[PDB]
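One structure is given below, encoded as structure tokens.
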Amino acid sequence: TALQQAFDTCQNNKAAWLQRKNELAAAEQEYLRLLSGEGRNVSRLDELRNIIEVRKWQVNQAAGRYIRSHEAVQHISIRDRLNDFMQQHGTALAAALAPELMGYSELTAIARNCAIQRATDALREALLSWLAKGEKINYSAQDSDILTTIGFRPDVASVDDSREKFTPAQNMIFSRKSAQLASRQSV
Amino acid sequence: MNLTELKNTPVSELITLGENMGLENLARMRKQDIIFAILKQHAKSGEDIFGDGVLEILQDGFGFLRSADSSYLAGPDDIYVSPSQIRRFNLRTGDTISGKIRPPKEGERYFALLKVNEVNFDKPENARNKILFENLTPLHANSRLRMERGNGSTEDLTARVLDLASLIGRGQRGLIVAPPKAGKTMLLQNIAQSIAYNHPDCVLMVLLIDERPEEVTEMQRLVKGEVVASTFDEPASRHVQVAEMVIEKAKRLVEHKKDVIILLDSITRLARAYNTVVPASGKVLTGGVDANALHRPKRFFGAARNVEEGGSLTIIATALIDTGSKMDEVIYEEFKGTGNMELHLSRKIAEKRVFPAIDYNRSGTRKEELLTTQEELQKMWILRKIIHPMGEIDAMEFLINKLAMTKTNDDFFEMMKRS
Amino acid sequence: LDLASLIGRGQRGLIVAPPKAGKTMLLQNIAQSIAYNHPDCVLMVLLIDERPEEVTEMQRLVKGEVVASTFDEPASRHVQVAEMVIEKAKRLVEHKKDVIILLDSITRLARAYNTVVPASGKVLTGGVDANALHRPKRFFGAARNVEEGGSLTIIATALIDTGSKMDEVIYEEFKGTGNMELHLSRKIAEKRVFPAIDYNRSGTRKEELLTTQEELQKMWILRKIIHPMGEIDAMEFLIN
Ligand SMILES: Nc1ncnc2c1ncn2[C@@H]1O[C@H](COP(=O)(O)OP(=O)(O)OP(O)(O)=S)[C@@H](O)[C@H]1O
Ligand SMILES: [Mg+2]
């Protein structure tokens, strides 16, 4: 349920990011062509430079949103897999974790937290050992296709197009600029 | 089909409606004349329609009714209000009237009023008996105006900054003093949209005088509540009558136990316009301004109060500082000390582009004890203690820095106390 | 607290404060001190050209009648209420009864007279008319004690250093004519008790060779007199 909606959200965010990418590329090639041309359109050059700027900001925003959606999809998948694996082998985990997991309800908050972090560390060495012996890891069969479509990591273009950081004052001034440019293009 | 719908629609709808049913060459006249002509032609079929607007009375006993979308302008769209209506429904200036209007027969040009159906958004008959504004009892601003919007921008950071630097109360009287190019207009924006988001119950009114047309048109499309604005192109009498009618309309609204907020930018411009229009008294002060001129905008500012038995009238008016003209000062110290709160700004903070530019030490409020509780009063006092020592620019940098990572003002308080 | 302790009976006096110094609640405290300590005296609280909410608070937190003029109406209302309150005070004097007046503020009344008085050509530095001077002098000297029976007395309120220039001229002429003047701010205390003008006049001649007792006349006595608060010092400028 949640995985399907998250997957379609991620795919449409990726589509929008690609749309912004090719729009920015078209604007850039248009600006370069007019710079190379003999035509002395200073006003058009400034307008195209503004277009380049606003398209770059829109691409950054789209890449950020797509990254957030990808992370949300991965988090939801991890949570669901852990929930069902726990429903399967809760007694199996608890048999090993009993020395500091029993009496959880009656333990005080600080004792609860210290036991939680101790078990956390111990399972961390367990995980690093399992990875040290090092098989080939594979997706769960229930939701393999969604994850392989999403992929282990997002596109490198998404991560390096979001490298720059804009103060949200710049973000809102760019929001006004983008709204004005969209209205002008519609006109 | 009320006047409001076709008044609000853009030029395209007007020209389309004109060319659909037989208006010729309708594209080459002023919009108020356009709506007058098209509505007269449509009403020639004798179909009574509803009306809306705010009434006023001129020197003669006859009265006019204007529209809000027309920026309170006297023109062909004005609606007759006979003095018989004034007697038979105890009418007084500023009452918003809704009812059937009368198409014009021979001998008159404008549209009259057939009947009244809604006075001040209320039934006309039950409003016959009402309490006048003069005998109302003023009271402190007991209710806090929680304008912390919590949307998640540095504009919200400015909102939180004046939350931490000012105590905006329901029904108070506030003054804002700032040099030019410091952030006044969109600080007033902050106030407007924060009130709209946090307090939809109260009505929002923004009054702008002798402002540039681009500022007016960007203000009209940004605030949720209705906004009245008259640019500098119009003469002084335009601004004067706009201010009079809007303040008395707010008076009529608050007479109905309503919460009204008026954002004025500026009050110095209003004083200058009143001085220009008022007859000379022969007792001129420094700067070419006489005595009785300042009285009118000054009672205007004094109109703000809080009613004990219901309703509040808040006025947030801006005052120009150090513009190089002596009368700007004259007004500055003439209104100084007459407001329930003062909000000061410095241009040098804006020079280094730290925003907003509110002077934390200079900004203050009167009677904070009754407005808030003791615990939050002490919680703000300890911030005053810790932020008073360093400089105001350093104070703002420190505040915005350690407030950026904090979601709300409360969490900011409990994050400071542990330090 | 008690007016007899501070203002006594029959003699005038002033209190002068800067903006943001605690005027309203101090006047409140004086009002209830008069009400409890001397209920026989007729209370009279008066306000000129200030916020209506404080007018309502004053008239609601006291027992005596509070004729006040808010800051909305022009100064003609202020001037005419001034004559009518002074006339009713004179009538109460003829009524053989003591009265106490809490007026706020005399600087407001004085510069209202200044901005309302007709031009007479006797203006001074800052455009201060002479009529707008001795009409306030008449009003302020009408507060003399009643020697036949009873005693009228008023407590005055004045504002200082309000960022303007009109107020300090009337302040210094009140200093010239003041009976007693309570002070709150820092500098004006030394300005009054140790006149900078007199200090500069003396220093122009340096240590003036005042012969015999003329040098010894200038004396300063600090007596830690017993006070209910506990050892409040009193400093007196003894002259010959
Ligand atoms: N919180 C803020 N967010 C974004 N920009 C701000 C902020 N505060 C100040 N500024 C900048 O401050 C500059 C001036 O702001 P204005 O509101 O136009 O000044 P002003 O006080 O209204 O004086 P006027 O209207 O020009 S006479 C603008 O370029 C804004 O970008
Ligand atoms: Mg502005």
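Header says: electron microscopy, 3.0 Å.
The backbone N, Cα and C atoms fix where each Cβ goes, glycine too.
In the three-state DSSP assignment, the secondary structure recorded for B:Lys181 (mutagenesis position) is coil. The feature ATP binding site is assigned by Swiss-Prot to B:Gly169, B:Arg170, B:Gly171, B:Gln172, B:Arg173, B:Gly174, B:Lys181, B:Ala182, B:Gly183, B:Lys184, B:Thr185, B:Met186, B:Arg212.
The domain 'Rho RNA-BD' annotation in Swiss-Prot covers B:48-123 and rests on sequence analysis. Under DSSP, residues within the domain 'Rho RNA-BD' (B:48-123) fall into helix, strand and coil as 6 helix, 25 strand, 45 coil.
Record note (Swiss-Prot), mutagenesis B:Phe62 to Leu or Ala: Defective for RNA-binding. The unchanged residue is displayed. On its own chain, B:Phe62 (mutagenesis position) has B:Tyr80, B:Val81, B:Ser82, B:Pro83 as residues at least 6 apart in sequence with a Cβ closer than 8 Å to its own Cβ.
The number of other CB atoms found within 10 A of the CB of B:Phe64 (mutagenesis position), across every protein chain shown, is 16. As a published mutagenesis entry, B:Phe64 to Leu or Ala appears in Swiss-Prot alongside the note: Defective for RNA-binding.
Within its own chain, B:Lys181 (mutagenesis position) has B:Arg347, B:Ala350 as residues 6 or more apart in sequence whose C-beta sits under 8 angstroms from its own. One entry in Swiss-Prot concerns the mutagenesis experiment B:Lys181 to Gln. Its note says: Partial loss of ATPase, helicase and termination activity.
Annotation of the mutagenesis experiment B:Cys202 to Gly or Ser in Swiss-Prot: Does not affect the kinetics of ATP hydrolysis and inhibition by bicyclomycin. The Cβ of B:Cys202 (mutagenesis position) lies under 8 Å from the Cβ of B:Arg170, B:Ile195, B:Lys258, B:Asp259, B:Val260, B:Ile261, each of which sits 6+ residues away along the same chain.
According to Swiss-Prot, the mutagenesis experiment B:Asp265 to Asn carries the annotation: Loss of ATPase activity, helicase and termination activity. According to DSSP, B:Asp265 (mutagenesis position) sits within a strand segment.
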Worksheet entry | ATP site span - longest C-alpha distance across B:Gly169, B:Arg170, B:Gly171, B:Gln172, B:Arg173, B:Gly174, B:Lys181, B:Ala182, B:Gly183, B:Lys184, B:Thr185, B:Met186, B:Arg212, in Å | 30
Worksheet item: Are any of the binding-site residues B:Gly171, B:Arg173, B:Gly183 near chain C, where near means a Cβ under 8 Å from a Cβ there, and if so which?
Response: B:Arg173
Worksheet item: What recorded positions in B:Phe62, B:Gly183, B:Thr185, B:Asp265 place CB under 6 Å from ligand 2?
Response: B:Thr185
Worksheet entry | B:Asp265 (mutagenesis position) and B:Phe64 (mutagenesis position), Cα-Cα, nearest whole angstrom | 27
Worksheet item: Cβ-Cβ under 8 Å from B:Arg173 (ATP binding site), same chain, 6 or more residues apart: which ones?
Response: B:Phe301, B:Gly302, B:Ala304, B:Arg305, B:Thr314, B:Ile315, B:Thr338, B:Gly339, B:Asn340, B:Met341
Worksheet item: In whole Å, how far is B:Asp265 (mutagenesis position) from B:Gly171 (ATP binding site) when you measure between their Cα atoms?
Response: 18
Worksheet item: So which of the recorded positions B:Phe64, B:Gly183, B:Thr185, B:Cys202, B:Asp265 sit close to ligand 1, that is, with a CB under 6 Å from an atom of it?
Response: B:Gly183, B:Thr185
Worksheet entry | DSSP-derived structure type at B:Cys202 (mutagenesis position), helix or strand or else coil | coil
